[PDB]
Amino acid sequence: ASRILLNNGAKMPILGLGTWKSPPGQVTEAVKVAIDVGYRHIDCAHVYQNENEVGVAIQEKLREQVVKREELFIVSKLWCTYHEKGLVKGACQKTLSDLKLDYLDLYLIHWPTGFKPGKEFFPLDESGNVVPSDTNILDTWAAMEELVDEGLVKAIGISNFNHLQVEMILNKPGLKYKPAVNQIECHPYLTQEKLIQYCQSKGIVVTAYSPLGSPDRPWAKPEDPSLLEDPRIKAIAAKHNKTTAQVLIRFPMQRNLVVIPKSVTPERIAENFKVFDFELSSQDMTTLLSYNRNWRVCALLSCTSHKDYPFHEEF
Ligand SMILES: NC(=O)c1ccc[n+]([C@@H]2O[C@H](COP(=O)([O-])OP(=O)(O)OC[C@H]3O[C@@H](n4cnc5c(N)ncnc54)[C@H](OP(=O)(O)O)[C@@H]3O)[C@@H](O)[C@H]2O)c1
Ligand SMILES: O=C(O)CSc1nnc(-c2ccc([N+](=O)[O-])o2)o1
């Protein structure tokens, strides 16, 4: 099916358009093209600095009646410098204003790590360590819960939370709403079997980010593995008469994940959506799972001493 049921009773499109690194000059057209070719979920974030332009596309397509608001599933994320309970509503409201929306379908805590509030997204001391916030995950969560109760967001969730941090929210005293989604990096080099099973066993839907391995990541290195160029994955694609990207997108779909490939290229936006017409075998799936090497696109080194840094733990 095209959507998965969340624990808030709403349905989430299992394919979304990513927007991290989408240049502000190209992302309006990218989102317009995506909605024209069937996408109904857009993944956004304030820290991506392009929500105004994403919003321009969404508003044009609503105005043109290409789509109804209820048919769209718009996701954004609370940045690290806004974990303070008094800053969360404003941060949500800024995103809503930029996206030109009156609600979000899903609002995520972008990272478990809270940073010192200010203009700077990564406030630094003088050695390059990020300056933390003394706010913890649970008070931030309560602030996310207020957003539901004020009508600004239909669902709340988390991102880059490890097993122990998901468990800490689930066990929060007085918990009012469980997280609906945990959005985490996931692809055949970082298969995440343990965290995904835990999350799904608790009724939390997992969204897979960087499913193509983020070839446009700013810190890429030549020696780095490349999913898109992996001859083993190309072979599975050839067998199925599909591209390597389409296999990489179908793979998490068949693990009951949501997946959010990014492109600003019209032809690739369309290609990436054409993944509902073929099936990977269980052997294919087990084969792709076997390529795991615990390789992460997203592990900022600048936050490794933060107390809530999520990736010291086995998962
Ligand atoms: N929660 C968080 O912490 C977090 C972290 C990372 C990512 N995410 C979200 O997840 C989304 C996806 O992750 P990502 O942006 O890191 O990378 P990705 O989706 O794995 O890869 C994007 C790269 O792949 C290229 N590409 C797209 N379709 C292609 C195709 N069919 N064939 C060949 N190349 C193709 C894109 O190029 P062009 O754009 O030039 O076409 C771009 O360089 C992000 O945009 C963001 O929305 C969330
Ligand atoms: O966040 C994205 O969507 C891409 S930009 C990014 N990558 N890694 C970070 C981050 C923030 C906190 C941590 N941390 O590792 O504690 O890492 O920000």
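The numbers used for chain A are those of Swiss-Prot, and the residues that appear cover 2-316, in sequence.
Cβ atoms are placed via backbone N, Cα and C, with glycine included.
The active site, proton donor annotation in Swiss-Prot covers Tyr49. Here Swiss-Prot flags 10-19, 211-273 as NADP(+) binding site. Among the features that Swiss-Prot reports, substrate binding site is placed at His111. Here the residue is the original one, while Swiss-Prot reports the published mutagenesis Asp44 to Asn with the comment Reduced glyceraldehyde oxidoreductase activity. Annotation of the published mutagenesis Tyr49 to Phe in Swiss-Prot: Complete loss of glyceraldehyde oxidoreductase activity; the original residue is retained in the structure shown. One mutagenesis experiment catalogued in Swiss-Prot, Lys78 to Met, is accompanied by this note: Reduced glyceraldehyde oxidoreductase activity. Where Swiss-Prot documents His111 to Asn as a mutagenesis experiment, the accompanying text is: Reduced glyceraldehyde oxidoreductase activity.
Taking only the Cα positions, the spacing between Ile261 (NADP(+) binding site) and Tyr49 (mutagenesis position) is 15 angstrom. Listed binding-site residues: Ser211, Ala221, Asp231, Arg251, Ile261. Those with a CB atom under 6 Å from ligand 1: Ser211, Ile261. Closest in space to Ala271 (NADP(+) binding site), of the mutagenesis positions given as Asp44, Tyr49, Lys78, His111, is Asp44, taking the CA atom of each residue. When the recorded positions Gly10, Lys78, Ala221, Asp231, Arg251 are screened for a C-alpha within 10 angstroms of the C-alpha of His111 (mutagenesis position), the residues that qualify, in sequence order, are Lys78. Considering only the binding-site residues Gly10, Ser211, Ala221, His241, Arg251, the residue whose Cα is spatially closest to the Cα of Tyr49 (mutagenesis position) is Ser211. Calculated from their C-alpha atoms, the gap between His241 (NADP(+) binding site) and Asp44 (mutagenesis position) amounts to 28 Å. Within 10 Å of the C-beta of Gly10 (NADP(+) binding site) we count 9 further C-beta atoms, all protein chains included.
Distance noted between the C-alpha atoms of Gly10 (NADP(+) binding site) and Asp44 (mutagenesis position) is 20 Å.
Neighbour list (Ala221 (NADP(+) binding site), Cβ cut-off 8 Å, at least 6 residues apart, same chain): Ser215. For the recorded positions listed here (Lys78, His111, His241, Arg251), the lowest count of other CB atoms within 10 A around the CB belongs to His241.
Summary for the binding-site residues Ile261, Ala271: the Cβ-based neighbour count within 10 Å is maximal at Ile261.
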